Amino acid sequence: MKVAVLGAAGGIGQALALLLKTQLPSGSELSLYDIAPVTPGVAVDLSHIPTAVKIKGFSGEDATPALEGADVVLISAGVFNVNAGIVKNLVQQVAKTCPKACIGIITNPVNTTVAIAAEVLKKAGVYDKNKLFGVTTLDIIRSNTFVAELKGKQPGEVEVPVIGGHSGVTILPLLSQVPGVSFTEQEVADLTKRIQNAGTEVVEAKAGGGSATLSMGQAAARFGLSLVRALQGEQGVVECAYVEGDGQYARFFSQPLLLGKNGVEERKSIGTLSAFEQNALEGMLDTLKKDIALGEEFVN
Amino acid sequence: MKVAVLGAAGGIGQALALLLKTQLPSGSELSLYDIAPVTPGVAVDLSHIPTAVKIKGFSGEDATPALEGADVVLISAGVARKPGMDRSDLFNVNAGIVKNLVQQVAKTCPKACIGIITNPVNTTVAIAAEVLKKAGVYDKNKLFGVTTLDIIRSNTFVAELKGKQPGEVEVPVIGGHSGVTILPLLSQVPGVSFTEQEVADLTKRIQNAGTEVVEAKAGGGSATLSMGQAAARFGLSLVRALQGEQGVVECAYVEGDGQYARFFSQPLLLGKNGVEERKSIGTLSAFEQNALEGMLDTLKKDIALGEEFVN
Ligand SMILES: [Ag+]
Ligand SMILES: [Ag+]
Ligand SMILES: [Ag+]
């Protein structure tokens, strides 16, 4: 299995590529692409790590040699209209070289960039709405972290389902669906506030010198490794991700997803919410509906 | 168990802190320091990862709060890599930085184990040792030069040449951490054999493996992610030994019995107070014998250069 990382020279890409090189199953392939000329040396750097994952790096404007034979393409490129244009460019190169690969969108805003990728794939005739994901894992592992410390549990065993979007009030952690724990509304309100503002938390703490990179690479790695496991035949792999579903909420919506050999195999029900969980649900569906149309207007 | 990472805002430091945050034992402590103002957010970034490892980051020129109660100090500050000058551009840049931080270590966490990542390691460890002595707290069993990058590189290249699984190959590397001071004991890799051509070519590559990365990074970057991995392996092995695990062996640059030089890399049995026992380098090939004696007085000039700087 071959994984391509677009934008691998950035903070997120290098962290993601380091975890993939050390955690992808033996025999896997890892290709790194980024416009930055340093990218072929990022792969040589990683290639000195003694794991059974071959890795090669590519630079320049053409991403084709890195996408040839790619089964999964993770895109953390860019640094709104410059990032939207870069997303559109790279999805074009993917549709030309690896049209049936699974595509995980990391470049933000996810709510809008996934819509851009969808329209680019449709205009190419190679669109599979089961193979395009918006990577929202960071909200989940953030929720897991915050919940575990408040309630004194093992952080690695907490799993909070997060649904909706990847921006602000569109991020909805389903804290009522976490087993063995209850929360006061004072805790439901505060946790939902921090999870939807945790991105700002790292922005302020970095002295205006960057966004979340290492935790995002960790979250992107979790999603990529789950995807590879399910693509390789493992059963019962479920991750919450931002996909094009039934339209019951928006054209693009993040919910728990059963992953399979062809990307998504079942978009799981969101369960049954608390009262506040559907107040925050319906109370943002146009804020998510507007983010999607912004992505479809950009292409045409 | 509290681990302090000095220089945590750099490429090596950020990759190191990322691996430590996920692989350190549950209940461990991680403190990040770097003069760069981004360092507190580097820890807040890592703090959002659901592992039982608490983390906080500090900036300014005072590393005291990060070193407070530290059991291990990993220093990858300054310009910890890579090929500049013959190696003396880095010395003049990093010598004062290593001296500053090791000084702060000796007056806040003098009992902590110290791992020096900042290069030139052959010389920066001598700076650290002498600085700890004049502070009156020098423990020869608690000061290491991190040479693990040479080992995992040799594991990679040997597993590649001999068609073996990369995680199953372990190559002992002795001597120093630069050029001809890097001696991989290919004659001790269990279950494989090499030719003279392979020994000389593999050694040559391992001794200059940093140039593979520099010229590939378009001349504008060093080995950062592989170094963070190598430093993580060394730190995790040290922490395991510090928590009571027995049989933890890692090759690293320490002050030994001076059979070859005052400081020398060799297999080290690690214990609850740092170095438990300095193991013998075993029987050497004729090639490894020639390589050893042919590199000692340049290793000694490396050590002498660092001693002169502190007095
Ligand atoms: Ag796929
Ligand atoms: Ag110690
Ligand atoms: Ag060893």
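Per the header: X-ray crystallography, 2.2 Å.
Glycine is no exception: its Cβ is also placed from the backbone N, Cα and C atoms.
Taken from Swiss-Prot, the feature active site, proton acceptor applies to B:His177, supported by sequence analysis. Under the DSSP three-state reduction, B:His177 (active site, proton acceptor) is assigned to coil, being neither helix nor strand. Of all Cβ atoms in the shown protein chains, 27 besides its own fall within 10 Å of the Cβ of B:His177 (active site, proton acceptor).
The NAD(+) binding site annotation in Swiss-Prot covers B:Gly7, B:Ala8, B:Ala9, B:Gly10, B:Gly11, B:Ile12, B:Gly13, B:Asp34, B:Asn94, B:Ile117, B:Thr118, B:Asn119, B:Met227. The local packing around B:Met227 (NAD(+) binding site), expressed as other Cβ atoms within 10 Å of its Cβ over all shown chains, amounts to 29.
Summarising the annotation, Swiss-Prot assigns substrate binding site to B:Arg81, B:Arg87, B:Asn119, B:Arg153. Secondary structure at B:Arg87 (substrate binding site), taken from DSSP and collapsed to helix, strand or coil, is coil. Under 8 Å, Cβ to Cβ, and six or more positions away along its own chain, B:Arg87 (substrate binding site) finds B:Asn119, B:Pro120, B:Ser178, B:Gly179.
Here Swiss-Prot notes a mutagenesis experiment, B:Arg153 to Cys, with the remark: Loss of interaction with substrate. B:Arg153 (mutagenesis position) falls within a helix when secondary structure is assigned with DSSP.
Quoted from Swiss-Prot for the published natural variant B:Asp71 to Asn: In strain: EC47, EC49, EC50 and RT272. In the shown protein chains, 18 other C-beta atoms lie within 10 A of the C-beta of B:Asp71 (variant position).
For the natural variant B:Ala106 to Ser, the note given by Swiss-Prot reads: In strain: ECOR 27 and RT082. A 10 Å cutoff on Cβ-Cβ distances gives B:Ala106 (variant position) a total of 21 other Cβ atoms nearby, all chains included.
Of all the Cβ atoms in the protein chains shown, 20 others lie within 10 Å of the Cβ of B:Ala209 (variant position). The annotation that Swiss-Prot gives for the naturally occurring variant B:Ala209 to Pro reads: In strain: MB001D.
B:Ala218 (variant position): 14 other CB atoms within 10 A of its CB, across all protein chains. For the natural variant B:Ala218 to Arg, the note given by Swiss-Prot reads: In strain: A8190, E2666-74, E830587, E851819, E3406, EC10, EC14, EC32, EC35, EC38, EC40, EC44, EC46, EC47, EC49, EC50, EC52, EC58, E64 and EC70.
Here Swiss-Prot notes a natural variant, B:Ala232 to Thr, with the remark: In strain: ECO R37. Sequence-distant neighbours of B:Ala232 (variant position) (same chain, six or more apart, CB under 8 Å from its CB) are B:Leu16, B:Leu19, B:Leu20, B:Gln23, listed in sequence order. Look at B:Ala232 (variant position): DSSP puts it in a helix.
For B:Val249 (variant position), the Cβ neighbour count at a 10 Å cut-off comes to 16, with all displayed protein chains included. Listed in Swiss-Prot is the natural variant B:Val249 to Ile, annotated as follows: In strain: RT083.
Looking at Swiss-Prot, you'll find the natural variant B:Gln289 to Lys noted as follows: In strain: EC35, EC38, EC40, EC44, EC46, EC47 and RT272. Over all protein chains present, the Cβ of B:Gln289 (variant position) has 11 other Cβ atoms lying within 10 Å.
Quoted from Swiss-Prot, the note on natural variant B:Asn290 to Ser is: In strain: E2666-74, ECOR 27, ECOR 45, RL012A, RT104 and RT174. A 10 Å cutoff on Cβ-Cβ distances gives B:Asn290 (variant position) a total of 11 other Cβ atoms nearby, all chains included. In the three-state DSSP scheme, B:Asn290 (variant position) is classed as helix.
Cβ neighbours of B:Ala291 (variant position) (same chain, under 8 Å, six or more residues apart in sequence): B:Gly175, B:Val180, B:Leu183, B:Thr203. B:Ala291 to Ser appears in Swiss-Prot as a natural variant; the accompanying note says: In strain: EC35.
Natural sequence variation is annotated in Swiss-Prot for B:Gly294 to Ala, with the remark: In strain: ECOR 45. B:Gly294 (variant position) has a Cβ environment of 12 other Cβ atoms inside 10 Å.
For the natural variant B:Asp297 to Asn, the note given in Swiss-Prot is In strain: E830587. All protein chains considered, the CB of B:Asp297 (variant position) has 11 other CB atoms within 10 Å.
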Under 8 Å by Cβ from B:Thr118 (NAD(+) binding site), counting only residues of that chain that are 6 or more apart: B:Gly7, B:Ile75, B:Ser76, B:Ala77, B:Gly78, B:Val79, B:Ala80, B:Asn94, B:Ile97, B:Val98, B:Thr124
Proximity to chain A among recorded positions B:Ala9, B:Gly13, B:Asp71, B:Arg81, B:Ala106, B:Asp297, where any Cβ pair is under 8 Å: none
Nearest of the recorded positions (B:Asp71, B:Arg81, B:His177, B:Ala218, B:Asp297) to B:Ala9 (NAD(+) binding site), judged by Cα-Cα distance: B:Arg81
Top Cα neighbour of B:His177 (active site, proton acceptor) in the set of variant positions B:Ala106, B:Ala209, B:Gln289, B:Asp297: B:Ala209
Binding-site residues compared (B:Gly7, B:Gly11) - the one with the fewest other Cβ atoms within 10 Å: B:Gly11
Sequence-ordered recorded positions from B:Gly13, B:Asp71, B:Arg81, B:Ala106, B:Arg153, B:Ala209 with Cβ under 6 Å of an atom of ligand 1: none
Cβ atoms near B:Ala9 (NAD(+) binding site) (within 10 Å, other residues, all chains): 25
Subset of recorded positions (B:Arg81, B:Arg153, B:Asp297) lying within 10 A of B:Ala209 (variant position), CA to CA, in sequence order: B:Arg153
